[PDB]
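> The structure under discussion is supplied below as structure tokens; questions concerning it will follow.
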Amino acid sequence: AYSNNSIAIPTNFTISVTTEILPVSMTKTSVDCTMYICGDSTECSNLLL
Amino acid sequence: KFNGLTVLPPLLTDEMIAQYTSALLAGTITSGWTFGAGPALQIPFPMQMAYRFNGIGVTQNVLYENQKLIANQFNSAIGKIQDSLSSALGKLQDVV
Amino acid sequence: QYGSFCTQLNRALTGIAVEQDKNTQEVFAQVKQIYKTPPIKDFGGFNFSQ
Amino acid sequence: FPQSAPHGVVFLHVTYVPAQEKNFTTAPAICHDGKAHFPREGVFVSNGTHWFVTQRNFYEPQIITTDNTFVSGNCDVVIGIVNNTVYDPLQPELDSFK
Ligand SMILES: *[C@@H]1O[C@H](CO)[C@@H](O[C@@H]2O[C@H](CO)[C@@H](O)[C@H](O)[C@H]2NC(C)=O)[C@H](O)[C@H]1NC(C)=O
Ligand SMILES: *[C@@H]1O[C@H](CO)[C@@H](O[C@@H]2O[C@H](CO)[C@@H](O)[C@H](O)[C@H]2NC(C)=O)[C@H](O)[C@H]1NC(C)=O
Ligand SMILES: *[C@@H]1O[C@H](CO)[C@@H](O[C@@H]2O[C@H](CO)[C@@H](O)[C@H](O)[C@H]2NC(C)=O)[C@H](O)[C@H]1NC(C)=O
Ligand SMILES: *[C@@H]1O[C@H](CO)[C@@H](O)[C@H](O)[C@H]1NC(C)=O
Ligand SMILES: *[C@@H]1O[C@H](CO)[C@@H](O)[C@H](O)[C@H]1NC(C)=O
């Protein structure tokens, strides 16, 4: 209800808390390249260099 | 279209987005800034502009003593924005 | 026999699509209630009908 | 208040939300022999027969005085001026004590 001489003013308050979930990091993974493709094999590693 | 690609519709259409924008505009026009921080409390727009002037350090008496000038300047700027804009939307067109 | 690249591509495009949907929802849906301007238009001289 | 979570952080934002609002008739300022009074910090409200100066975020009605209202200009330029009296704690005391 809007008018040029009417204002609403609170007479009471409620204090409420809320969460805010935020990821900050991930799993530190590290896979090496030579072993993933070739695999413990010199003959295949020679075609990778 | 006919090689394996499709375009999905947006979740909410342009009518609903415009309705959201209209609701937000009505809220900030009538209630002020409080509709985003709890129940919306009405307040006359000249008094809301007096509070907004008080935010930037300019006392309330500045607005009321020359309220008509403020209204005329606001109307002029809003009316001139169409001429300034329709004669650009570069950041929206480049994405498309 | 070439692998499962197609599943990854479909998943990536689907993720982008749902990302855009949630993105526009986040940008515009900032209020829980719909407000409407009163029928009489007087604000001390400010013309919002434009 | 931050809280640690696995591969993330959780905040407990303590906010202040107003409630239980009620209507009040307001006014930009008050008049005194062609001398407008504006609220130093608050807003003028009404109870039906007399006005008050309450703050904006809570209902703390106070009698209008020169202490919490500052004078600016005349009572012609500002529209919506209403007529009310203020309390000056200097005149009646001087009149009584001579
Ligand atoms: C403001 O609201 C609070 C509740 O949010 C009111 O506290 C209640 O007061 C009544 C008084 O009869 C008690 O019976 C309730 O147990 C209280 N509730 C809580 C949660 O404390 C408070 O009275 C209100 N203040 C005013 C001035 O209305
Ligand atoms: C509005 O606020 C006034 C201020 O306390 C309330 O009390 C009135 O005070 C005036 C002056 O002191 C008296 O003349 C009235 O008789 C008081 N009211 C009553 C009901 O006795 C007043 O009650 C509040 N409410 C209204 C509707 O005026
Ligand atoms: C509020 O106060 C003003 C100024 O005192 C009033 O305006 C005067 O009203 C009397 C009524 O007889 C006229 O004779 C004067 O010519 C008016 N102007 C001035 C400058 O004195 C006004 O009537 C009061 N009431 C309202 C509702 O505004
Ligand atoms: C605006 O104010 C004038 C006088 O100040 C009054 O007559 C009119 O009814 C008000 N408008 C509304 C919508 O209450
Ligand atoms: C505010 O609410 C009261 C209570 O219902 C109502 O009587 C009044 O007309 C409303 N508006 C104003 C401006 O007081």
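By Swiss-Prot numbering, chain D shows 1052-1149, in order.
Going by what the header records, the deposited coordinates were determined by electron microscopy, 3.7 Å.
Each residue, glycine too, has its Cβ placed from N, Cα and C.
Per Swiss-Prot, the features are:
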- D:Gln1071 to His: In strain: Kappa/B.1.617.1 (VARIANT)
- D:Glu1092 to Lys: In strain: Theta/P.3 (VARIANT)
- D:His1101 to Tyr: In strain: Theta/P.3 (VARIANT)
- D:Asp1118 to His: In strain: Alpha/B.1.1.7 (VARIANT)
> By CA-CA distance, flag whichever of D:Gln1071, D:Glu1092, D:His1101 among the variant positions is nearest to D:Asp1118 (variant position).
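The answer is D:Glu1092.
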> Taking CB atoms only, which of the variant positions D:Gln1071, D:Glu1092, D:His1101 fall under 8 A from chain A?
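Of D:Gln1071, D:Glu1092, D:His1101, the entries that lie near chain A are D:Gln1071.
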> Should D:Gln1071 (variant position) be counted as helix, strand, or coil on the basis of DSSP?
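SS state of D:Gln1071 (variant position) = strand.
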> Please report the number of other Cβ atoms within 10 Å of the Cβ of D:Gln1071 (variant position).
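Within a 10 Å radius of the Cβ of D:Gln1071 (variant position) lie 11 other Cβ atoms.
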> Measure from the Cβ of D:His1101 (variant position) and count the other Cβ atoms within 10 Å, all protein chains considered.
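Counting Cβ neighbours of D:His1101 (variant position) within 10 Å gives 11.
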> Once the DSSP letters are reduced so that anything not helix or strand counts as coil, what is D:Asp1118 (variant position)?
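In three-state terms, D:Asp1118 (variant position) counts as coil.
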> To the nearest whole angstrom, what is the C-alpha distance linking D:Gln1071 (variant position) and D:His1101 (variant position)?
22
> Return the residues near D:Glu1092 (variant position) by Cβ distance under 8 Å, restricted to its own chain and a separation of at least 6 in sequence.
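Looking at Cβ-Cβ distances below 8 Å from D:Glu1092 (variant position), excluding near sequence neighbours, one finds D:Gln1106, D:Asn1119.
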